[PDB]
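One structure below.
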Amino acid sequence: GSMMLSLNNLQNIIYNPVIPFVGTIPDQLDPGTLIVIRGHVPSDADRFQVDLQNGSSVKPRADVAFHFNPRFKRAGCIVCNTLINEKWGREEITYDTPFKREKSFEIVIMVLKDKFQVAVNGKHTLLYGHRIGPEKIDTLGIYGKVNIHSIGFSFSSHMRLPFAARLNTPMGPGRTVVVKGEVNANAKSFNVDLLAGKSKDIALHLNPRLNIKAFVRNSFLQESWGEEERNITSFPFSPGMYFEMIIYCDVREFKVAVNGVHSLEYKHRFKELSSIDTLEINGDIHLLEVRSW
Amino acid sequence: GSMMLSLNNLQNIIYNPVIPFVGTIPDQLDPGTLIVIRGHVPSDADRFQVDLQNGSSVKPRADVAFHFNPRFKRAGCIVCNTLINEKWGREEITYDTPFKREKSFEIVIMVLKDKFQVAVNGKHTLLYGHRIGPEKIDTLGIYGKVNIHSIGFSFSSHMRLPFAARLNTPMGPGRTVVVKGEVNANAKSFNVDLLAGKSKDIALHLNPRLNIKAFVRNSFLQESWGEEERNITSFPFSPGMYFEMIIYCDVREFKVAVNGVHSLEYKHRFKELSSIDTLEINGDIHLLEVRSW
Amino acid sequence: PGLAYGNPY
Amino acid sequence: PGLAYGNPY
Ligand SMILES: NC(=O)c1ccc[n+]([C@@H]2O[C@H](COP(=O)([O-])OP(=O)(O)OC[C@H]3O[C@@H](n4cnc5c(N)ncnc54)[C@H](O)[C@@H]3O)[C@@H](O)[C@H]2O)c1
Ligand SMILES: NC(=O)c1ccc[n+]([C@@H]2O[C@H](COP(=O)([O-])OP(=O)(O)OC[C@H]3O[C@@H](n4cnc5c(N)ncnc54)[C@H](O)[C@@H]3O)[C@@H](O)[C@H]2O)c1
C-alpha cells in the first residue's frame, strides 16, 4: 500500500566533482547512513567504480571496504569486492545490472549494521556483507569513465519539537500512525495528539507521564477536556528507552501498541474520522521518525 | 568536489501513491521548500499534471495556484497555468521538455518568494511566477496517465549544535568556507573553528563575543592557545540578526567577511594548509547552512 | 516497515 | 550560490 515517512536528515552534498575523485567522508558511516551518487555513463565507457576506503594511501594502497564496480562489456554486470592489505578477497558479481552506456543513474547505498544495501534508480540491486568494520571507512573514491553530478551523504537526526503536521490522508478504519522515538533520560512526560485541524478539536490525546507512570488519554472537544482514561496493564515506557508507538484506527476505537505489544484501546468520541487530519508531538522525548499508512 | 553544501531538512515522503492522487501538504510552502516527485511515463500516455491547489473542492473546483502539465502529443511540451474561481488564466508553455513516453523522471519544484523554480532530471526547466499567494496552497493533486513512485516534501530546519564535520577536501589557497546562520536573541558568544583533524590543532578559532562586542581569533597549537587577535573596524554581529560569514583561504592569510564586507585578516600560524580538514561550529546561533568550495 | 518490534494489528 | 550579501573575495 501507500505510506508516509517523516524524519530529519543532516545532509552533506558535493556538486560536480571531477573524476577521478578522492574525498573525505564528512562523518562516520553509522547504520542508517545513505550515500547518494548521481551521474551518467559516457557512450565510450567500459567501467567505473565507487570505492569506500580506509584512507587514501596509494603505496601501500588504502584498504577498500566496499569496491562497487559496474562494467559494460558483453551484457554488463556489477563487480563487488573488498581490498585488504593490497589483496582482493572473493569477488561478488551481480548480473541484473541497471547501468547502461549513455544513461543517467542514481546509486543509493544504505549502510546497515551487517551489510551495505544498494539500490539503483529506485529499485533494489544488491546486498554486500561487511568484511571491514564500516567505522573504518573515511574516504570515498570514484574512478573510471563516468560523469558524477553529485555525491550526497545523509545522516539521521532528531526531529525538532514541537512537531506538527497535516497527514496527507485523514484517519479512517484501517489507517495506522507510527511514532518512533526515545524517551529522554531526564524525562517527565510527552504527548502525541491526533486533531481535527480545522476545528482544533483533539480526537485522541496520548500522554504518557513517566514521573508517575500513568498513560493518560482524553479528547478535547467543544473546547474542553473530557473524562480521562488511564486503565493500563503496565506502563510501557521508561527514561532513556527507545520506543515504537503504533496507533491503529479501527471502526469503533483507536488501538495503541507500544513495542509490538497491544497496550490500550480508546473508543472514538470524535466520530468523524475523516476530519482527523493533524498530528502533534511534543514533550520530553527525542523524535526519530513518524510513519503512517 | 566543486562545491559542498550542508544542511538539515525535515522530510516528509509518500511512497507509491495511487493516481489520481489528492493529498494535503504536511505543512506550509514557505520559500525554500522543495517538492520532489519521482515517476514514470507510461507508453500510451498523452498527458499528466501536478496541481498545487487551494483545498480539494470539486464543485466549485479548487483554485489551482500552479498547474504543471506535461503533454506528449507531437514533439511534446509542458503547459503551466493558474485556475482562479474556475477560470484558467494566461497559459505558459515550455517547449524544451525533458519528459518522454516510457521514461522515468524526477521533478523538483522549489518554492521561492515570487515564483516556483522547476528542475527535471537535475537540469533547470522553467520558472512560474506566483498568481495566488503560495501560502494558500495546502493540497497537491496528480492526475492523468503517469506512475508516481514517490512524492517528497523538503522543509528547511536548523542544523544541530555542536556541529562537527570533515571537509571533503582540505584548506589551500583559494578555498572558501561559508557559514550561514542567525545569532540568538539570547546570544552571548559562538565559535567557528578550522582544525587539523588528526592532531586536533585549531588553525583558526573564530569567536565573536556578542556580550562584549569583540571578534576574537586565535590558534590552538602544541596544545596551547597563542596570542589573541581582536583588532576590528566594527563588530559585525548583533542578537537576532542573520549573517553570512565567509572564510577565504589565501596563501599568507585567512580573510573573513561578514555579510559581504571584508572584516579581518589572520596570518597563517599553522602553515600546512592541506592538513586543515575539519570544521567545528558551536554556541549561541541558529546554524542554517554551511557551504564550501 | 522499519519496526524493530512487530505490529499486533 | 545563495549568498544574499555577495563575496568580497
Ligand atoms: N589503482 C590501482 O591500484 C590499480 C592497480 C592495478 C590495475 N589497475 C587498473 O585500474 C582499473 C581499476 O583497478 P582496481 O584494482 O581498482 O579494480 P579491478 O577491479 O578491475 O580489480 C578488482 C577485482 O579484480 C579481481 N581479480 C583478482 N584476480 C583476478 C584475475 N586473475 N582475473 C580477473 N580478475 C581478478 C578481484 O577479485 C576484484 O574483484 C583497472 O581497469 C585495472 O586494470 C589499477
Ligand atoms: N474540472 C475538471 O477536472 C475538468 C474540466 C474540463 C476538462 N477536464 C479534462 O481533464 C483533463 C485535465 O483537465 P484540466 O482542466 O485540469 O487541465 P486542462 O489543462 O487540459 O486545461 C487547462 C488549460 O487548458 C487551456 N486551454 C486550452 N485550449 C483552450 C481554449 N480553446 N479555451 C480556453 N482554454 C484553453 C487553459 O488555458 C489552461 O491552460 C483533460 O484532458 C481535460 O480535457 C477536466
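Swiss-Prot numbering applies to chain C: residues 372-380, in that order.
We read in the header that X-ray crystallography, 2.6 Å was used to get this structure.
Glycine is no exception: its Cβ is also placed from the backbone N, Cα and C atoms.
Quoting Swiss-Prot on the mutagenesis of C:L374 to A: Severely reduces affinity for LGALS8. With a cut-off of 8 Å between CB atoms and residues at least 6 apart in sequence, the same chain places nothing near C:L374 (mutagenesis position).
Cβ neighbour count for C:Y376 (mutagenesis position): 14 (other Cβ atoms within 10 Å of its Cβ, all protein chains included). Among the sequence features in Swiss-Prot, the mutagenesis site C:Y376 to A is noted as follows: Severely reduces affinity for LGALS8.
Summarising the environment of C:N378 (mutagenesis position), the number of other Cβ atoms within 10 Å of its Cβ, over all protein chains shown, is 13. Under the DSSP three-state reduction, C:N378 (mutagenesis position) is assigned to coil, being neither helix nor strand. According to Swiss-Prot, the experimentally introduced change C:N378 to A is described as follows: Prevents interaction with LGALS8.
The Cβ of C:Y380 (mutagenesis position) lies under 8 Å from the Cβ of no residue that is in the same chain and 6 or more residues away along the sequence. For C:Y380 to A or F, Swiss-Prot lists a mutagenesis experiment annotated as follows: Severely reduced affinity for LGALS8.
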